[PDB]
Amino acid sequence: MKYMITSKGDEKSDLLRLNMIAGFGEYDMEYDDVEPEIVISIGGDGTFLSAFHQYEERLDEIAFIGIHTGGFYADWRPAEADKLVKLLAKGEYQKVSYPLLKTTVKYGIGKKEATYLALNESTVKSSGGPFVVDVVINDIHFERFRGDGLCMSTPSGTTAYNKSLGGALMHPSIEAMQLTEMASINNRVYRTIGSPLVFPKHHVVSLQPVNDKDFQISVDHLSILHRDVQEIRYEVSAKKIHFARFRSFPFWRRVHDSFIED
Amino acid sequence: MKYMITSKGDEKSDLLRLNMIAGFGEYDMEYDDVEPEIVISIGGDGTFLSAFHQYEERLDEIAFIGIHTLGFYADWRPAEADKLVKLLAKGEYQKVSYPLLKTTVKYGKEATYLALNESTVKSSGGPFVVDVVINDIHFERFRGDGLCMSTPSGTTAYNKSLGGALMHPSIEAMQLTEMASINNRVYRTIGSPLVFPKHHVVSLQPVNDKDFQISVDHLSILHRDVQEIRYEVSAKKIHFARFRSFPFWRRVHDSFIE
Amino acid sequence: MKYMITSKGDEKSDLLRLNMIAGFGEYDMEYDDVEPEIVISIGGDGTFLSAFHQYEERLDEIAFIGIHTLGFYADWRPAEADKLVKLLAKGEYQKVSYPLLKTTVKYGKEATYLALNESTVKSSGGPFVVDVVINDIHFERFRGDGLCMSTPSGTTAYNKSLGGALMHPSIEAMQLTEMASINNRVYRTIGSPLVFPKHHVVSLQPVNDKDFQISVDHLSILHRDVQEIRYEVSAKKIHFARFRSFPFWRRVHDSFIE
Amino acid sequence: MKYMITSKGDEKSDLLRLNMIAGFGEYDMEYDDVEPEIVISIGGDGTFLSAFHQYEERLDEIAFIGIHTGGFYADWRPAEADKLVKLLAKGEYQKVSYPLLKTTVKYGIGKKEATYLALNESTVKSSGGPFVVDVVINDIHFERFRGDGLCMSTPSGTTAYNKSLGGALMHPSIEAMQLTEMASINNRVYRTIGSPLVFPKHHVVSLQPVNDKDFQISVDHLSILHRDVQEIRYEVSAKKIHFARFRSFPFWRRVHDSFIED
Ligand SMILES: Nc1ncnc2c1ncn2[C@@H]1O[C@H](CN2CC#Cc3nc4c(N)ncnc4n3[C@@H]3O[C@H](CNS(=O)(=O)CCNC(=O)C2)[C@@H](O)[C@H]3O)[C@@H](O)[C@H]1O
Ligand SMILES: Nc1ncnc2c1ncn2[C@@H]1O[C@H](CN2CC#Cc3nc4c(N)ncnc4n3[C@@H]3O[C@H](CNS(=O)(=O)CCNC(=O)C2)[C@@H](O)[C@H]3O)[C@@H](O)[C@H]1O
Ligand SMILES: Nc1ncnc2c1ncn2[C@@H]1O[C@H](CN2CC#Cc3nc4c(N)ncnc4n3[C@@H]3O[C@H](CNS(=O)(=O)CCNC(=O)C2)[C@@H](O)[C@H]3O)[C@@H](O)[C@H]1O
Ligand SMILES: Nc1ncnc2c1ncn2[C@@H]1O[C@H](CN2CC#Cc3nc4c(N)ncnc4n3[C@@H]3O[C@H](CNS(=O)(=O)CCNC(=O)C2)[C@@H](O)[C@H]3O)[C@@H](O)[C@H]1O
């Protein structure tokens, strides 16, 4: 099929790329940078996200693969690159899909709505001052949050930032999204739930400003400033990321290898 | 149809049950506490958990209703009992299902327990050390006070006090949470809570002591010669008779926020 | 003696200050905002923190009073302002001291900052990595959102939201708390908060970026070319004029419990 | 001076003991099991606590030393035992003192008061049912606690159980005690502070029962059942444990070596 490869930038990753492109040529396989079907990422999880977001408009026609150079989303060590070209050329793989998080930001008098898709998470922090938003879950005013910010994570994203916030680890087969607090203030005048929340596939969380309307919104490795925000909407995306897998690397085992030693 | 009513025991709960039985007596509603299709609980969640475990062998045939006299599982206030009698006589309700936890203990038979809130494992009295196997993976050797495995609807209970997350009951999953784990240069646990899907099995296997203080909801018993505890989302569900809209996130708000 | 009054700025706070100045005008009380021995703050803790930093070069000569119009540092309600005028004119007060945090930033001079609540260190925008040296010990290489070093009286503020502990102000110590640290198979931080005594020095030294967003109480400024941040219990203290018994644990109760 | 040695029980620790006693004999030093002045512990931190509590009535006349066989309170590796006998016989050491926690339990119609001294901590848990106590700090009813129990730790005890509860690590030069919660219930009907508390040398925390009066009280490696408890009192002890130190092993470095790798 059509493929492309994104490099991290260092000398190692680049040469591995060329070498993989040289092997791919030997098998009558076409490099298509515009509309590929297999996207290969050589680098780290930062590099994998870069590739995911490079092709977020063709996620239904793409099956990602990662090669870890320096990798939660990687399944291949560099020394396995030649083997991966072969198995790939033979079509000896099975597609697997993880859930994604849709982020919608409504802002301005024009009520523009920017929609973002996130693989790890989307976070919301203020412009420097106090962060205060109302958390609306569907039709329920759940709480008025005051603190450093809010993190909304995918299942596969719970082992990243979410984890550092005290969130829980969810198996990627659970089409859910998780909301964790960042240094929430809690006394008698202000209260939050203080517990992470896990929302199912049909629920919508709507963050609404209370005073200042400027917010720093991150989507995975990105961080955008939005002014005059009226609403930040969170929901499990209908779109899913597809991985081309050739062997068994269960999620918990991947959790075990990343955080548990001996 | 056939029903029963279980009471917390106090004077108020007892009279309310008597009054409702007298109201059902005006309809084709048969009191039968051996084979009830409707079980009404009058009391707190402790009462409701008791009623659930009193009929765990026929959950597939029963619809539970809770009347609160904190009532997380109760949908009804005591003043509206008479209204509940009529609405139930008229069959003006839908059936909602909540997922449950299957807890299996095998020795050296095999005792199986269903849970609505959670199941925790602590030590008889000494050091608590157990290996945590997930499916075919030896995930970690836990060293602490104990472990908690809760249902979605139990995440707002003991799981919440442990730092776990609250999961909407539409998710068929179970969450595992540590109790004061040890993390030094050697001993290492994940720390984070864990949320497993319906097709996963969490197996706790002893390392040193084989006696464990095992809990299922409000019940706690010393189990001896334990060779394994296995947790997994039960194929069985608990069914409530729902009369008006009362979403889960709303109950969570009312119980903790304001 | 010489005094001054600083106001939050709103209409009520401004008039109250005017009314008190008119009351002090009946006693040998000289208004002097260059060299005041008594500084009165009318507003919130944000006002009080501002007043403190407006006179940090003469803390050894000033006694602070706080009038609340959440007021953790305020001892006085607005209705009792007139009573405060008389009691202060009569010298009917004792002096209580709270410990402070010394924050030193050295580049490639050396800026020094006193703190009443805390000092936090975050990243300009990229990854935050800093080595944490305690005295002559390389304790850990922190990887996270940032770090918070608070005074005893600041432990009820930002330090509390981070999970730190509340320390009674009679303890001359400072507490360090992490902000969303990273703990995987490689990166490893202590996790627990740290409480250091008066004779210890906590030095944060960059690894990669040398630009840090540094905060002292309510002030936050981008510091560039930072070579080190050093934290240590300041030899200096903040002095309040205390008129009635109001213990620290009582203020904590009123602010968080009921 | 007069010394004694407590062994863990295994074959290694016992032989090291005898061998140290053989060396101590060579230096005209007297083993006194009743009223020693140096107490040496060979084993782990569990063994060290056993020795501390074996001699809690002569803490003003004793200087403890630990040898780690399998040790937060140890300063010596077994291969250093001969060296320790020599330096000890030469009096080449400096005494250092850590704070301790006094625990007083008032119980029964007779209002008996049992007083315990703890090196790590003292914890309070119920008889199996619900645990509900009022926390009185001096003359202030601070909170009514509902949960699994309460932990009160010494400075040197903050790196043990306290740590596992989310408490903070205090340098042993701070004569304070720290209170951490065990799975406190928090909703709208019940509230706790949720934060660890650090009390100074002059403050007294008084746990008072609300309903049931039976409690399981632990003091370091011990756990006693007290019936009809009226009050559990906590305060920094006037007594301090003395260590004979011969070299620099700073507390934070000891924290570093125990929990921080590489
Ligand atoms: N305080 C925080 N704690 C934990 N995670 C955080 C924090 N702040 C941000 N993040 C995550 O960073 C992602 C952005 N990042 C790419 C990645 C990634 C990634 N994803 C996963 C995953 N799914 N599971 C498990 N580990 C994963 N990691 C690993 O994380 C490290 C990168 N983070 S950093 O080097 O500390 C600074 C931020 N780095 C970037 O700019 C690029 C690497 O070792 C990587 O391998 C965001 O999306 C947040 O999630
Ligand atoms: N440290 C703990 N923290 C939090 N929960 C704990 C703790 N220890 C045990 N549990 C739970 O108790 C259940 C058993 N319990 C009946 C119930 C219930 C119940 N279930 C839910 C739910 N699903 N969501 C939201 N609130 C819920 N609650 C409420 O919880 C309180 C009961 N806890 S108690 O009175 O403080 C002492 C223990 N109580 C019993 O003997 C009887 C009541 O207000 C009740 O209304 C076990 O199953 C554990 O889970
Ligand atoms: N995520 C955070 N959570 C908790 N505290 C935080 C957080 N971020 C910053 N801070 C502290 O704010 C101080 C600066 N702040 C003035 C004050 C104060 C103050 N000091 C104490 C004290 N010692 N004990 C007990 N309560 C105290 N409070 C109360 O705190 C609230 C202010 N926080 S805010 O309005 O939500 C947003 C930030 N506010 C400002 O701009 C001005 C008020 O009700 C106040 O009354 C810094 O110094 C950080 O410490
Ligand atoms: N959930 C818990 N998490 C953390 N600590 C706990 C927990 N439960 C009890 N404790 C402590 O145990 C002491 C009793 N214990 C002797 C010791 C000790 C000791 N003291 C210190 C110290 N000051 N700093 C740093 N590490 C220290 N350790 C180390 O701790 C382990 C022992 N705990 S155990 O093997 O998990 C089960 C309980 N063991 C006993 O019966 C005997 C060893 O590796 C030891 O080296 C109590 O006093 C609690 O503090």
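Numbers in chain D come straight from Swiss-Prot, and the residues shown are 1-70, 73-264, in order.
Method reported for this entry: X-ray crystallography, 2.5 Å.
Quick reminder: no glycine exception, Cβ is built from N, Cα and C everywhere.
Now, the feature entries from Swiss-Prot:
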type: ACT_SITE; residues: D:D45; note: active site, proton acceptor
type: BINDING; residues: D:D45, D:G46, D:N122, D:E123, D:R148, D:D150, D:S158, D:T161, D:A162, D:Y163, D:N164, D:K165, D:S166, D:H223; note: NAD(+) binding site
type: MUTAGEN; residues: D:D45 to N; note: Only minor changes in the structure and a 10-fold decrease in the kinase activity
type: MUTAGEN; residues: D:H223 to E; note: Twice less active than the wild-type. Its activity toward DTA is increased 2-fold
Recorded positions, contacting chain B; criterion Cβ under 8 Å; candidates D:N122, D:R148, D:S158, D:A162, D:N164, D:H223: none
C-alpha separation across unresolved stretch of 2 residues from D:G70 through D:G73, Å: 7
For D:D45 (mutagenesis position), the number of other Cβ atoms found within 10 Å of its own Cβ: 20
Recorded positions compared (D:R148, D:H223) - highest count of Cβ atoms within 10 Å: D:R148
Cβ neighbour count within 10 Å of D:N164 (NAD(+) binding site): 28
Residues near D:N122 (NAD(+) binding site) in space but at least six apart in sequence (CB under 8 A): D:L49, D:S155, D:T156, D:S158, D:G159, D:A162, D:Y163, D:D222
Collapsed DSSP category at D:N122 (NAD(+) binding site): coil
C-beta crowding around D:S158 (NAD(+) binding site), within 10 angstroms: 23
Listed binding-site residues with Cβ under 6 Å from ligand 2, out of D:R148, D:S158, D:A162: D:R148
DSSP three-state assignment (helix, strand or coil) for D:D45 (mutagenesis position): helix
Local Cβ density at D:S166 (NAD(+) binding site) - other Cβ atoms counted within 10 Å: 22
